[PDB]
Amino acid sequence: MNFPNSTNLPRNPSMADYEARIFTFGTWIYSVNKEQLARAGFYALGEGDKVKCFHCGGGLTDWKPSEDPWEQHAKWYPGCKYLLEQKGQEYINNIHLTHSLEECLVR
Amino acid sequence: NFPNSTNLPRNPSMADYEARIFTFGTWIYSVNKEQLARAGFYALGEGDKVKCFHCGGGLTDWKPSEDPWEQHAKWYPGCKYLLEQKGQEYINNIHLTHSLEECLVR
Ligand SMILES: C[C@@H]1CN(CC(=O)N2CC(C)(C)c3nc(CO)c(Cc4ccc(F)cc4)cc32)[C@@H](CN2CCOC[C@H]2C)C[NH2+]1
Ligand SMILES: C[C@@H]1CN(CC(=O)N2CC(C)(C)c3nc(CO)c(Cc4ccc(F)cc4)cc32)[C@@H](CN2CCOC[C@H]2C)C[NH2+]1
Ligand code: NA
Ligand SMILES: [Zn+2]
Ligand SMILES: [Zn+2]
């Protein structure tokens with residue numbers, strides 16, 4: 001099924017280490033930075049710039065220069081327990097507020 | 001299109017049980033309209049499409065075995081209404097449950 005892992009157990013424990021995740025990108029000259037994706041929980045799927053969070057399983061693609069790994073992780077997979085552990089709710093809410101503001105302003 | 005994870009509801013006009021209830025009208029679908037309302041959902045008037053007033057998360061194609069709260073948690077686990085009403089341990093229960101549901105059947 002599509003649905004995102006909101007348990008405290010990672011969906012892909014084989015990608016639980018940074019170094020495991022880093023290797024998946026290989027050479028990588030997409031708009032957004034591979035080290036920063038890896039720190040944000042992501043590993044490469046091996047097609048385009050598709051990445052998945054090792055924990056929540058959540059997938060993201062089509063990275064723009066202005067799109068931040070942690071920020072996009074929170075936008076789209078807010079139930080992620082890796083996210084919650086690494087950044088912690090005060091960060092997490094401010095970024096939700098930031099997003100939900102933009103969506104309720106120019107849009 | 002991304003789900004609202006703030007403590008402020010995306011559709012405050014549907015914040016009241018009363019107001020959500022009125023959206024259904026005569027409801028022919030397999031899931032109970034009051035259970036849906038209590039769980040934050042209101043109807044679009046397009047088949048059994050509903051959305052949470054707070055997170056804005058949409059759900060459709062309701063089978064008889066699908067509970068509003070469980071589905072809310074499955075698909076929109078960041079919803080703060082959900083968090084306020086059920087607690088995180090309820091949410092975890094549901095997710096622990098669905099993951100393990102997946103795993104036994106294969
Ligand atoms: C960095 C940003 C991310 N944006 C969102 C995005 O990437 N999302 C949102 C959503 C979570 C709904 C989503 N779900 C899927 C399906 O699982 C996939 C595809 C996938 C990704 C990685 C994989 F390993 C395998 C499959 C992408 C995606 C991008 C904008 N989105 C691009 C896709 O279409 C929608 C549009 C809003 C811009 N860049
Ligand atoms: C009660 C259950 C719910 N299931 C999941 C479901 O309904 N989801 C999951 C997901 C969150 C990805 C999703 N995103 C959209 C797009 O917004 C919509 C469509 C929508 C709903 C209400 C609206 F106001 C407007 C649009 C449905 C939907 C149902 C199974 N899903 C049905 C849709 O296709 C996928 C399949 C897994 C079974 N019933
Ligand atoms: Na109706
Ligand atoms: Zn994640
Ligand atoms: Zn909600």
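Here, residue 1 is simply the first one shown, and the rest follow in order.
The way this entry was determined, per its header, is X-ray crystallography, 2.3 Å.
Note: Cβ is positioned from N, Cα and C throughout, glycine not excepted.
Listed in sequence order, the residues of the same chain lying 6 or more apart from A:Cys80 (Zn(2+) binding site) and placing their CB within less than 8 Å of its CB are A:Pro4, A:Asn5, A:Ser6, A:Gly41, A:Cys53, A:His55, A:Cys56, A:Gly58, A:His73, A:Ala74. Residues or ranges marked as Zn(2+) binding site in Swiss-Prot: A:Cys53, A:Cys56, A:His73, A:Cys80.
Among the sequence features in Swiss-Prot, the mutagenesis site A:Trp63 to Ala (Swiss-Prot position 310) is noted as follows: No effect on interaction with SEPTIN4 isoform ARTS. In the three-state DSSP scheme, A:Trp63 (mutagenesis position) falls into the coil class. Taking the Cβ of A:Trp63 (mutagenesis position) as reference, residues of its chain lying under 8 Å away and at least six apart in sequence are, in sequence order, A:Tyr30, A:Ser31, A:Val32, A:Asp49.
Swiss-Prot gives this note for the published mutagenesis A:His96 to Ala (Swiss-Prot position 343): No effect on interaction with SEPTIN4 isoform ARTS. For A:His96 (mutagenesis position), the number of other Cβ atoms no farther than 10 Å from its own Cβ, over all displayed protein chains, is 23.
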Where ligand 2 binds, which of the recorded positions A:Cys53, A:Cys56, A:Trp63, A:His73, A:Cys80, A:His96 are close by, with Cβ under 6 Å? none
Of these recorded positions, A:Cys53, A:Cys56, A:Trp63, A:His73, A:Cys80, which are close to chain B by the rule of a Cβ under 8 Å away? none
Within the same chain, and leaving aside A:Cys53, A:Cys56, A:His73, A:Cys80, name every residue whose CB is within 8 angstroms of the centroid of the CB atoms belonging to the recorded Zn(2+) site, in sequence order. A:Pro4, A:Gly41, A:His55, A:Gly57, A:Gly58, A:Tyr77, A:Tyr82, A:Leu83
Taking a cut-off of under 6 Å between Cβ and any atom of ligand 1, tell me which of the recorded positions A:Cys53, A:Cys56, A:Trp63, A:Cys80, A:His96 pass. A:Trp63
